Every structure is written in C-alpha cells, then in structure tokens.
Amino acid sequence: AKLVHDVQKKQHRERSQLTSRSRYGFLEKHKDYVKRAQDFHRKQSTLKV
Amino acid sequence: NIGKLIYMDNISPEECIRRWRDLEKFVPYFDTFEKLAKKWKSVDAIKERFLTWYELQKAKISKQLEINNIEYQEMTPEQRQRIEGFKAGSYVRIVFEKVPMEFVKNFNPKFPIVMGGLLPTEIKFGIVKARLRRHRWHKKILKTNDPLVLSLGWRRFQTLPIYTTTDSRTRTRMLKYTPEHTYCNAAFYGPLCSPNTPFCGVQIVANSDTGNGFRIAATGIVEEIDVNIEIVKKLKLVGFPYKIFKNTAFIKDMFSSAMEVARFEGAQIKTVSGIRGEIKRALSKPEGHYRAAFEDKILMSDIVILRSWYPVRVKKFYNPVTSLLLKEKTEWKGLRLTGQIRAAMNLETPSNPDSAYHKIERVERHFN
Amino acid sequence: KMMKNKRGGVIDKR
Amino acid sequence: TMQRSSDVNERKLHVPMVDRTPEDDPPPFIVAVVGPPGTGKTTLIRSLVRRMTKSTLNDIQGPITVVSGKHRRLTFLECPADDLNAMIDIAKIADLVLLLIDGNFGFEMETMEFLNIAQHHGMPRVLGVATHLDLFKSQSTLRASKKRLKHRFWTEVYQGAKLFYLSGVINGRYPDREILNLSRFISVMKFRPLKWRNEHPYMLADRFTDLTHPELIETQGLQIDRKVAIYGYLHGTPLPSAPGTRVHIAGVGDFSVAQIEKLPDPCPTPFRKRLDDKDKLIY
Amino acid sequence: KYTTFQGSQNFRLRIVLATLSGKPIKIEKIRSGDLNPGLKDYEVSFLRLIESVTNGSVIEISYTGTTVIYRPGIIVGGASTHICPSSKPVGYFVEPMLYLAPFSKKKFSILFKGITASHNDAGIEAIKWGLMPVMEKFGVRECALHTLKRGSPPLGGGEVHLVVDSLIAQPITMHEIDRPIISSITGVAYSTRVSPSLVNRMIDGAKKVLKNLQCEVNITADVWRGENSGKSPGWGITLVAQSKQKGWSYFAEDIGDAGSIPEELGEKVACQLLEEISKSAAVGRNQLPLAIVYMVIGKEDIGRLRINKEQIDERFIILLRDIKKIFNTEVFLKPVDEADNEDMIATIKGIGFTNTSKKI
Amino acid sequence: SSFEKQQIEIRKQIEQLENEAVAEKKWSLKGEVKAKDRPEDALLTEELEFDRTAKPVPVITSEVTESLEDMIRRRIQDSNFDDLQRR
Amino acid sequence: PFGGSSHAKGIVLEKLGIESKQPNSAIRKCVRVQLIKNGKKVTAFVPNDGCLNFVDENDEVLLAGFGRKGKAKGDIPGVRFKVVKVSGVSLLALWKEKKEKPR
Amino acid sequence: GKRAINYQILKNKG
Amino acid sequence: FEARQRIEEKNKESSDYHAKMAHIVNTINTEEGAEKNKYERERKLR
RNA sequence: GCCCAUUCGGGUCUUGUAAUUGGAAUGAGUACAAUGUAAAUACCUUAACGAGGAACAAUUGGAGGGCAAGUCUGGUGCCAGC
Ligand SMILES: Nc1nc2c(ncn2[C@@H]2O[C@H](COP(=O)(O)OP(=O)(O)OP(=O)(O)O)[C@@H](O)[C@H]2O)c(=O)[nH]1
Ligand SMILES: [Mg+2]
C-alpha cells in the first residue's frame, strides 16, 4: 500500500441466501462455482481420455 | 458629434447620416458597375495602402492597464458614468425598489448588509454539477436528497443534491451517500454560477440545534452547469430457476408476462456466481417464465440478474435563506434531514431483513 | 435520440 | 550559493493574474473582527479606533471606516458571533480578518468554522489575536499554551502568519502599547488580489434607509414592498451605472438597481511624511 | 421581462446577441403590414438551428407569426446537421453560427445542406477567407469550413461542414490602431456544372482590372467535377486582399447567373474589391459586425479598432443601437491625430464575458 | 405580505417533499425488484434500456438484397469468380 | 531538469487522461503543467486518482522530479516530473486530510 | 454556551 | 431493432475511445521522452 | 513457532493469545510553601492531589496481501488484466 488508505481497502462482506429461497441451501458464489467447475472439467478430461 | 448622433435614439439612422453630412443582406452596398468602372479605371487612389516568462505576462497585462488608463482619459460624464462607471472606492447611494417589508422592519445593524453584482450567468437557474466532499471534520456522512445549505457565490440557499459517480467513466450513476473520505460528483438545482467556483455546504444553520459538532459539512468546486442532467439508478431484475438442464434453464419470476419477456429478449443475464447468460424465449403457458442459456449448468440455489438502469431526477427545490428578514436572524429553519423527520413523526428507519449481512461459514466442498 | 436530451422546443402556434 | 539563488528565485514566480484594484483612490480595506461570543471584539474594535482616530467610540454598531495611514484607510466591522450566516457573508467579502482566540480556553469551533469557510471562499489575510492571557500564576503554562496556539494557528493559515498576544484589559480596553504595535502590524500587510472579489462588483453597506412615502404606508398599511437607499463604498470591479443591474443583497434576496448617485468621499485620505491628527478621520 | 424590438430587421443578430447575453427578448411586428405577414421559412429554420445549437432555450412563435419570444439558454453545440431551405444558402446559417461557435460545451461540428451561394449572402469562400481570419486573430485558432460538395442555385444540393474546435473563454481585446499594409491579393474562381473555360475568363477579367496596381495578384481556380458539383450550373468569383504581417483580409465576391459574361463578372468583383479597399480600414464593411461583436464580448478592458469614415452607415449604427439595447454598452469613436484622412478609432470596453458552458 | 405568501408556498413544497422523503420509495428506484414487488406489467410502459449478447439476425430488406444483387451483377459481369480447376 | 533548480513552479493547464476508464492508471494520474520560468509545457504525474481532484486549473502547482526505481508495469516512460504541492499546500497532506486547500 | 473544540480538530492526526 | 442499434453504437464508442487513449499515451511517450533522453544525453556530458 | 534453500525439501525447539488477572512504582501535570531576589521570574529545596484504552491517546516511511449479487477492459466458454 503505497498511496492507499486503510479506510479504502476495507472488507466488503458477502451476502447470504434469501430467506424465502432458503430450502435450496447456500447461495453459492464465484469461489464455490469455480470449485464446482474445475472438478467437473477434470472428471470430463479423464473420461475423454 | 457622431457618437451623440448614434446614441441619440429618437432619430432614424439615415437621419443621423444626413445630419452628419438591413443586416440580412450580408454583402454591402456597392455602386452601379458602370459608375464603379469609371471610378476605378484609375488605380492611384489606394497605392499607398498597397505595397522571463512570468514578467512577460505581467508586462502584457500592465501594458493593457496603461492602455486602459490613457484611453479612459476622455470626457468626464463618459468615463465617470457610462463607459466604465464607478470603479472602486466610490461612495454611492444605491436605490432598490420592491425591497420586502421585513428588512426595513427588522433591520438590526449588527448583521452586515452586503450586496454583490450578479453576472449574466448567475441569474440563470438549472442543474449545477459539482464535485464535492464531506468535510473531514464533519462527523456524519451526507445523504442524497437530504437538504443542505450551500454558499455558492453571493447566495446561500438550501437545496436537495444527489451524489453521483461515473463508474470508470461509463455512466454518471447515482450513489446513496457521499463517500467517507474523498470526492464524489453532485448535482443540484440552483442558480448557475460559473464553473471552477468553490463552495461550502452546511447541514444546520440555526442555533437551537447547533449541538457540539462541526457545522460545515460539505466542501467542493463547481465542475459544470447545464439545464438538464441524465443520471441513472441501477435496478436489477432478479428471477430464480425452476427447471435446469445442462447449459440452459427455465427462469421463474423476474417478469409478469410473455409480453415483458418479449420486450427483453436477447438480454444478457448472469447468476450470482458470475455465470453469464442470455434470455432466449418466453415460455408459453407459465407467463413470466422463460428459457435462458448459460455458460454451463447453473444450480437450483442461484439467482439470475438483469442489470438495467433507471433514470433518476434531481428535485427542483430551492429556497434561499433570507435570514435578515427574520426577527431573530439566527434560528433559520428550512427542510429537515430525513433522520429528523423520522424522529419527529416516529417512523422506524426502513430495514430490509435480508439486506443485513451475516457470518457465512463454508461447508467443506467434496464431490462424488 | 434527437428528443432524448433536449429541453427547449419552438412553440409554433401558427 | 548558486543553487540557493535558483531555488529562492524560483519561489518568486506565481500565477500572473489581473489586479482590478485601482491605485488612485482604493476602497477602505474591509477588516472583519471574528470571534466566539465572549472575547475581545467590541473592546478590541473600540481600542483600535480610539488609538487610530483619538475618539472614544463607545457603543459601536455596523461598519466603521477610519483612516489609518497616508493612503491606507480601512473599514471595521464585527460579526454577530452566533450567526453562521453573517459569518459566511463576511468570510466572503472580508480582506483582513482579526481572528479572536480565547487563549485561556483555547481554540473553538466558531473560529475554526470561519477559517474553513474563508479557506474555501478565497482565504483573505488573517492576523490571529489571542486574548485572555490571565492563565494562572504559571507563566510556564502561559508560554506553553502560547506556543501550542501559535503552532495550531500555523497549520490553518500559512506557516508564518502572525499570532498576536493581548494582555489583560485595563480600564475598559486593551493596553495601548499592544494596540499600537497591533496597528503597526495592520499598517503593513501587502494584500494580494483574490478572484471572486476581482471579477465581482460588491459593496458593504454602512448606511441604510427607506425612501418610501409614509402617507403611502398610511394608504396601503405596512404590507408594502418599499424602496430603500443603501449607501456605502464599493469594491472589486466597476459596477455599471445604468439602472437595471442585477444585485444580490446577501440575506434578503435578489434585486435590480434603480438609480445610483455617487457621493463625495465621507472619509477621504489626504494628499518620510507623517499622518496629521487633523487628518486621522472617522466615518 | 423581455427586451422588445420591432420589425424584422437584423433578426439573426438579435437572436445571436440574445443568446450571447442571456437576456429574454421579444421581436414584435414581423412584417405585419404585408400580404403574407409574419416570419418567413428561412428565419423559422434559423430558429430551429438555434434550438439545435443551444439547450433549454424556449422560442415561442405567435399565432399570426408576426412576433417571436426568445428566452435563451446554454450553448451546448454537439454534432448536428441542418437541411436549410432553398430561400437562403448555407452562408445565411453559418454566418450567425460563427458568433456562437467558440462559446459552447461541445465543439461545433455541423454540416449544412443546401444551396451554396447567393447574390445577397455569404459564400463558402467568403465565410472561410474573410470571416475566419478575424476570428483567428480575435482568439480562436482551430476553425474550418469544409466543402464536401457545393450546389449552385436553384436546386443546390451542396454540403458544408463547419467545424470549430477551439472553445475559448472570451475573445481577446483587439488593438488595431493602424491601417494594415496589403501584402498580396489572392482569390478563388469556382465553377460547377459548366465548362472549365469560364473560370479562366473570370480570372483574366479580374486580373486585367487588377494589373495596374503594383502588388502581386494570384487567383486560384477550381472547377468542380462529378457528384461534388451539385445539381445546378453556376460559377462565381471571390477575391481577397491579404495583409500578411498581421493576417488581415478584405474580401469581395459575386456569382454569375443566366446570361452573364464571365469577364464582366471578374472585372466587376475586382472593382468591387478595390472599392472595399478604399472604403475599408483594418476591417471590411462586412467583416465589421462580428469584429465589433467580439470586441464587445471580450474581457472587461478597452479594445480599440480603427475604422474609416465611409464604414459608418445606417447598418453600422443600427448594429450599435441593438448592441446598446441588449447589453447596455457604448462605443467611443475617437478620431486619429493626423489629418490626411477621416478615420475614427472605435474603443469598446467589453462586458465581462466568459463562456460558462465549457466544463472544467 | 409578499414575503409571507412566498414563505407559505415555500413551506408547502417543504412539507410535500419532506413527506416524500419520509414516505415509501418508488419501486423503480429500489434495486432487486422481483415480479411480486412491482405494478403488474409496468414494464411495457417503462422505456427501460439494457444490454444484449449478440447482434440479432439481419432482417433482409430491399436495399440489402439489391446490394448483394448488383454486387453479383458486377462480379458475373467481369467474370471474376472462383471455382475449382481440373487436375 | 528544470535548469538550475530542484523544484519548479507551474500552472495547471488541464487534467490529461480525464476520460481514462481505469482508476489509478498512469495515463489518468497525469497532469499537463506550464512552467512559469521558461513558459514551456511539460507533463507531470500526481500520486493517485484520489488526489487528482485537488488540482483543477491554473492552480499554481509545484513539481519535482519523479525518480523511477525500476521499469514499472503500467508505466508511460516519458513523463519526468511529479506534482508535490498545489496552491502552496502539500497535496500528500491534502490527501491524508491534514490541511485544507485554500483558494 | 462554549462550543469547545475536540481531539480530531485539535491534534489533526488526519 | 434496438438490439442492433445499441450494440453497434457501443462498439463504435469503444473503438473511438481506445484510439483516443492510445493516441494520447504515445504522444506523451514520443514528444516528451525525446526531451527526457535529450536531458539525459546532455547530463551525461557532465 | 522459527531458520535455511533455485528446486525437491532440510534444520530446530517452550512457543503463542485485542485470553483473563494482581498489587507495587512514580513522572509529566495540578499545586502549599519557603528560599532566591530592590522587587519579581528562573534554578535549587518541597508538603497535597495526580495511570490503566496507564484515553495522561509519539510520529514518519516502507513491504505485502485479502474481500463484494460491485465496476471497467480485452477474447479461442468458467479466463487474463486493470
Ligand atoms: N479578563 C479579560 N476580560 C476580557 C478581555 N477582553 C475582553 N474581556 C471581557 O469580555 C467581556 C464581554 O464583553 P466583550 O469582550 O465586549 O464581548 P465580545 O468579545 O464583543 O463578544 P459578544 O459578547 O458576543 O459581543 C467584557 O466585559 C470584558 O471585561 C481580556 O483580554 N481579559
Ligand atoms: Mg460585540
């Protein structure tokens, strides 16, 4: 941090699943999706082999 | 003689030329070609018409100033009344008609009576686009469409600003508060000053509510003036999947009708996972339900998002303070802040229950 | 697109 | 010493702007005395005008223009200390600011608010004046708070502004030695031209009347928007003499001028040398 | 509320100076005692051009068409196009835009579409070579009238791209206390949809009148071939006299019509130019309006410009009366202190103008 | 007085937009508008803009069909076409 | 660089790169300044986009050399100077709100 | 009635 | 129809902006790095 | 936990924690005085009070991250960059 304020590089908090849509648990976000997608891709790669 | 003839404006202009001796037509009046031919067969009438940096700028401006003086040294009612008029240090009486009763009635000589001359710009109203800043010692953040009293030029006036951002210079879209420690843009309906003029802004000008804190709230300069601004407030349309396949899904409720989906066909949506997508066709029997195609298989626990933009309007509200027309001349009260209105009529502050953040804990992610 | 950011207009009462 | 000469000769260079202040008969420089309610001001304006014009001006009101030099005359006025509105107006039109600080209590938010409003509307010259130097027996804490006020004042004005120290009041007003060299500080100040002031024709009003008709008030009955004459010196750019010039009277609204009759100078400066006590005038 | 004028004279100058000054005007009795009374179509389309250029200005034509109410607004510019009617050429609409041109938010990039020339109006070469240099030394530096194609009357069909792209704050104060020495005399002879020999006939007539003065004469020649020629036959000639040490210029133009001899038109425009040189001093009789308009909307200083005796006329002083009627300023004509000629030096103290539309 | 009726019309718009500020939002300024949080089909009457994935399929017009038509007129006039050649 | 001095005073013409769509890009934090000594127009940086809204126009800036310690990534090599003051007030102090810019 | 200054305006550790 | 028009005007705007920014970047590069290298060249003589 | 090393790795060892908690210490400050001195200041001597965020609130500069249903740019999906 050379010219950055610590009140500027704050922590944005992430949002939860809506309580009306709560039976489908855990609204998944981009880290969860990439954990899903690269698993699918490595298993499709070994299936293709 | 000729200047008095020109500005004596009860006689016709041809009478001015007659007793000295029309612009849609651009080219001027010439003689007949034959008269001009016999006049300019000769040529000899006009044969003599034919044939450091800082101190430099200061020298140019002092040269202009000595030109000003040596060309002012002229007729006395010309200089001292009408060609420049009342330079500085002249003691004048100045009469205003239709001054309000309350000034003469409540004239208390402690409070100074200042007057300033408005330019051609500063009598115009409209949207002023500033860049402003919460003042570093003002405690509370500022809110859009809460009034604050600006001191913009000679005028002090309470207005309703709306703080904007040009998010990486694409929109000019609408914030809901000013930032904590930097500048934002702003736009307020007020008297159009020139650009590059600075201003202060104050939440509270009275003394019954003067509290213990710092009273000046906003600082800024004026970037631009205009008669209209085009600023936007993001609205997203959220809908949920109810029938998912590979690479395509049926999305439930962001629309109420197939006419609405037909209006919005081809639009790019995305889930909250950032999976991009596009809406393709409205389904027939369930009305607002449609078929979208995504980058890959979305889940049943997702929400799709259509980021759109709704235009928002500045509120044409303007009251100047007129503090000298009061019997107290402090204790001026204008529009209240929104927290003051809620505290007055005891309405609780609006709380969306699913807008509040939580402490999310990840479950471990294992696959088959 | 011509109307979008205008604020004036001639008022032809003829 | 050549590098010193270059780096010192560099900081003479500034942005070349116009002046628009005349050299023959300049207006009286507007001196605004600004303080929180309860320090100096009245006593200070009285003491300065008594030293300047040899005239006990008990019970002041309004702007007070005196002649304090051979060519520098200046106008004294006092802000009402509770009004941020009058604070804002005299911040926008003042040329010199005598910034009253209760040195026993310390800095205060009224003088801090004036300093920020002036800083944003075109910071005039500011001479800080710290009174109430009756701290305790402790001349040690007198010197300590003296230094702390000077440094905190130096972070708000340029580093090297003048903080002045007034001792206790003696017989109704301040010690005349201290007011003598305070006026010595006011007499050399070397004002630099601002921007809003030097593209705008403004005027502080030292005289006010309504030239309405009292039997017209008897006819219509006190609801009348009545005409008003406003007398004073005008500063800045030349205000044009034709009727109909638009004017904001800062606190009552927007008007246009009807007629201007310029008057001979009520407080004129007279034509090494010294200033005669005959010519130390007061208006 | 409204400054009131009478009659349909100086109509473009009234609307232009109202846009500069920001003052609401009324123009009353637009040819009311006439058989077809009211505003004509070319000045109505000029009002539409004003609504294109500005923003937030409300123009309010009456029922009978004989009075107009102009409440002006902010000059914003932008890119546009104007399909002006056949009653007036593109010069009638690009001449009043050269006043409003450097004082807008966004730079002027307009292309006008219609007839190029007229007997009683400004041409492309007139606008360019005469009226651009006086702006070029009043403060603007990037201004250009391009011809993409040109159309002679009556059918026309020529487009003209006016682009100004120096947005100055205010024009500088003029100081021309001299008569500028004419260094050269050049020109342009144009012809569309006719034979290329008419241009050389025009050039030879103009230069055989000009041959007895001991300066240097140079007339450039353009025939217009193809789609750039427009829909009608036409030809014309425009001469300028060029003071090169300061940049001043004095122009004269005309166009031929059905039955016109090109040597006759060339010698006529040559003699008309020499008479403009005679009746001129540091401006032209037609460059004088926007010269003193930029002097009156300069800074709040004194700007002085030399003029001669014969440039004073009913047009010039009705210009001065309209200037004082709108923003209350006078010109001071002081005579020079040498007496082989009658030249005044008009000193105008400019109003305190800035352009407040350009974003900072 | 004159300032009195100025002050009461000022106070009128003071009151109406202070209880605009207290009172309930428009739906269109609020984000995350679902289907059940709107006037039912307020969106046809909305004039709302957004972005799309790809340029949609071109509607064939008389001018574009005569564009490629006189294109192939030029092409088969000068016979500058491209086929295979025998080996 | 400036001749014989270490700093130089200058006049802000216009914020170059004000339409750059990337925050804290070297094109964006990049100001054009007319030096007052010899009149020539140079180009200077500023510490960030956040302190870019302390200069507006004809601001009496003060500018020193830059001193790149290594070939940067998003650089534009060919701008030599950095803005170190504005209207006689250090804009690092302005950026951390220790002073207020006077006008 | 004395609106005393506070610590962030006094010590100015911005 | 609005789809095709909006897409092609956004493409035109982006292609104009990229040209403008690249132009100002390498004009600042060329006609000021020449002066940087000229100062370095006449500082290497000292 | 720490240390070395381009890599794989290797070497070593009571080390941590906005965890609780305890009574002692006094100094800046506030102040009795007396001394000093023409007198007063100051030095010297000195009873009383004076610490838990000991808030009785020291800075300055550097290195590196990490985050959003956020924004921007590029293009050979889910990426790269800013
Ligand atoms: N001890 C002491 N008292 C002072 C000093 N200066 C002013 N005062 C007192 O301040 C009291 C209040 O009156 P002013 O000083 O005139 O008040 P002001 O500063 O004009 O402020 P306002 O009351 O708001 O008008 C006076 O009666 C003075 O005795 C000073 O240096 N020392
Ligand atoms: Mg008082």
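Following Swiss-Prot, chain D residues are numbered 42-312, 344-355, in order.
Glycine too: its Cβ is placed from the backbone N, Cα and C atoms.
Residues or ranges marked as domain 'Bms1-type G' by Swiss-Prot on the basis of sequence analysis: D:68-233.
Annotation source Swiss-Prot lists ATP binding site at D:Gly76, D:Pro77, D:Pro78, D:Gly79, D:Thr80, D:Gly81, D:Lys82, D:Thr83, citing sequence analysis. The Cβ of D:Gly76 (ATP binding site) has D:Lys82, D:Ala122, D:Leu140, D:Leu141, D:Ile142, D:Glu151, D:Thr152 as same-chain neighbours under 8 Å, each 6 or more residues away in sequence.
Quoted from Swiss-Prot, the note attached to the mutagenesis of D:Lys82 to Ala states: Strongly decreases binding to GTP. When Cβ atoms from all protein chains are considered, those within 10 Å of D:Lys82 (mutagenesis position) total 22, not counting its own.
Highlighted here would be the binding-site residues (D:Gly76, D:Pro77, D:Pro78, D:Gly79, D:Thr80, D:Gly81) whose C-beta falls below 6 Å from ligand 2, but none qualifies. The Cβ of D:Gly79 has fewer other Cβ atoms within 10 Å than any other of the binding-site residues D:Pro77, D:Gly79, D:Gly81. Long-range Cβ neighbours of D:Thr83 (ATP binding site) (same chain, at least 6 residues apart, Cβ-Cβ under 8 Å): D:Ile101, D:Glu119. Each of the binding-site residues D:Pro78, D:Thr80 was scored by how many other Cβ atoms lie within 10 Å of its Cβ, and the smallest score goes to D:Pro78. Among the binding-site residues D:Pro77, D:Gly81, D:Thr83, the residues whose Cβ lies under 6 Å from any atom of ligand 1 are, in sequence order, D:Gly81, D:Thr83.
Listed in chain order, the residues near the ATP site other than D:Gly76, D:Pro77, D:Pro78, D:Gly79, D:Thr80, D:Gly81, D:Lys82, D:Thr83 are D:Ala122, D:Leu141, D:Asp143, each with its Cβ within 8 Å of the site Cβ centroid. Proximity to chain G, taken as a Cβ less than 8 Å from one of its Cβ atoms, holds for none of the binding-site residues D:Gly76, D:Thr80, D:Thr83.
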